Amino acid sequence: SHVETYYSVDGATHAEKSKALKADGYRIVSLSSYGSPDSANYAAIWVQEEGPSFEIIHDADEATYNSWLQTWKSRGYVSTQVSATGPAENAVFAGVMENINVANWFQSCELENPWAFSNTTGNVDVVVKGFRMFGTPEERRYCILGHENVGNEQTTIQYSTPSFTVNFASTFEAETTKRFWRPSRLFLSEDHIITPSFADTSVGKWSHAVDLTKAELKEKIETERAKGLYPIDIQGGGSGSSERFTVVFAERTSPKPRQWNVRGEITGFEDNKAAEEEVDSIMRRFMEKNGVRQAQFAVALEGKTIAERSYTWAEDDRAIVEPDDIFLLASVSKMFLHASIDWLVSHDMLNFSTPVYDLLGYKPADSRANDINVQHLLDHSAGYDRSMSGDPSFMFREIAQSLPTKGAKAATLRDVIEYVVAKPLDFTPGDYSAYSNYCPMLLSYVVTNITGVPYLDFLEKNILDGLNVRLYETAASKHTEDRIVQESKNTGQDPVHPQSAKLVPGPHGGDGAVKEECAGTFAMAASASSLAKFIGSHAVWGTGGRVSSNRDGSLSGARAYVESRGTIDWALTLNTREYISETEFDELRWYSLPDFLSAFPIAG
Ligand SMILES: *[C@@H]1O[C@H](CO)[C@@H](O[C@@H]2O[C@H](CO)[C@@H](O[C@@H]3O[C@H](CO)[C@@H](O)[C@H](O[C@H]4O[C@H](CO)[C@@H](O)[C@H](O)[C@@H]4O)[C@@H]3O)[C@H](O)[C@H]2NC(C)=O)[C@H](O)[C@H]1NC(C)=O
Ligand SMILES: *[C@@H]1O[C@H](CO)[C@@H](O[C@@H]2O[C@H](CO)[C@@H](O)[C@H](O)[C@H]2NC(C)=O)[C@H](O)[C@H]1NC(C)=O
């Protein structure tokens, strides 16, 4: 639990301190090598706790390191730290091998490009555990070490190549704007380039400093120690006068464990308690394997909830999901648009046959766009193929920049429509269907245009019948204390501030959508229960009353599924789409949960 740190020590001092700390029940959790290969310096962190046997090496040339690596590999040991300093031909190496059980690990110190590490790892997702960009600027070499990502941990590392240098301040700001995201390591090269790695695991309060002299580091370590933060990473770079340090501090030595929580009741089943045990077992296996933190399952019969199970597999700093919490619905949002158009047609305010752009007063660049009717947009047969021409729903930034205001103002729904009506169709209306986010955007504008009511107002008054279905607002700052965390590793350029260079999280504009203009297509949020209830009297797919079909949505931060099968309706919400693969999700929604509904009947 006690944390011992040293930095700016030579091989001989490292070896003395190592032998004494180890003999007094410490294990090495961080090793950095830096400086000149003829006089390398070391920074190390040691934690006083029990654990498996380990081996360390330092001042090792390539031959000695590879021989020692291969030797301890052959004895079941696993590389957990790797560092190198100097020109390729002349480099010295340091490392830690541990007697741990890791299925698959990978390491190369011969990479000339860090992106080449994927060829080493094949089809296996890894968490990078060790790194050093060594060599020289003209002849760059990389040590990269990765462990198989058991638990599907969410991580990033931003590499610098001979042809691109990471701006550390802007990367650090972008990555830590994502909720719970924190530095794991701040790797540092001899030419003072930071290669930072991030995680959304929790070590309590944390802090960091970069570009520190040993004097500044010593002060910073004392400052943080008084506050009860201890070093979890330390990295040196440079020799002599230009020696500098990165450091990350945390309250804890290791990530908090996740804890399992379930809320809600199954009420309308033959054997309610045996139904809970089985579906809990299914969801628990899925969430543990895929590292999913927050999820909901719900069954409804004729618009009435007969089952709700809300699931948390999360550290104690994530809210415990309840059945009435709301999840970003992504393209499940579309069934509310279909219901809105159904309302307008059956109240004689619109026809399936109504030509849309003539109704709006637009003169398309494509004569064929004059034939696009309400039905074409419901069916996605209107002529918009995003595989050919890209997806307008994620082009708000590029669209705003094309305006006369030249990116000073965010693009509106109307701006996207005007942009699209001035571009050709990809195909003749009605020839085939191509799944389109844009088609229900244009129909959401038609709803406002015909009624003079904002789409959200129209939904509350005439469609939702008091269901808590809400716009998921774009801005990250509106979501910083939300119970439900919409999780993505991803960041992108900001469509709300189209002249800003600063990357925003994927669920908060990073994916390229302004959610305020996408209520009709994927920007709504609701409970699984609200979904299961709604599809009881509305088409889950297509337009009209209840049908036997299903609908899903995928955005950065969200996965949702709803299905009407037989007499009942069921829904599933996840706080992520970054589960392991589609095959994990498809198995859950197409075998596991349907096979549960078969094996556990509703009340007789
Ligand atoms: C249904 O959708 C259509 C298509 O979007 C929409 O028609 C558009 O309405 C706007 C008004 O909101 C029209 O824009 C006007 O165009 C005239 C010239 O033709 C301009 O001079 C107008 O300027 C006024 O407004 C400006 C902005 O506040 C001010 O800068 C200025 O001082 C003026 O007061 C104005 O821009 C637009 O031409 C149509 N577009 C088409 C293709 O018809 C329609 O209003 C929607 N209907 C409903 C009921 O919502
Ligand atoms: C929906 O369809 C009906 C029937 O085609 C349309 O009603 C017609 O409107 C046009 C234009 O004003 C008239 O010339 C016809 O005489 C109307 N027919 C009838 C039977 O009333 C209606 O305009 C369409 N709605 C929309 C919004 O396009």
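Going by Swiss-Prot, the residues shown for chain A are 33-636, listed in order.
Just so it is clear, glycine is given a Cβ too, placed from its N, Cα and C backbone atoms.
If you look up Swiss-Prot, you'll see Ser363 marked as active site. Here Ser363 (active site) comes close to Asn469, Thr553, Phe554, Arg583, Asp584, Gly585, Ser586, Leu587, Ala592: these same-chain residues lie at least six apart in sequence, with C-beta atoms under 8 angstroms from its C-beta.
Quoted from Swiss-Prot, the note on the mutagenesis of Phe554 to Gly is: Decreases protein level with no apparent gain of beta-lactamase activity; when associated with 583-K--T-584. Over all protein chains present, the Cβ of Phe554 (mutagenesis position) has 26 other Cβ atoms lying within 10 Å.
DSSP assigns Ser363 (active site) to a helical segment in the three-state reduction.
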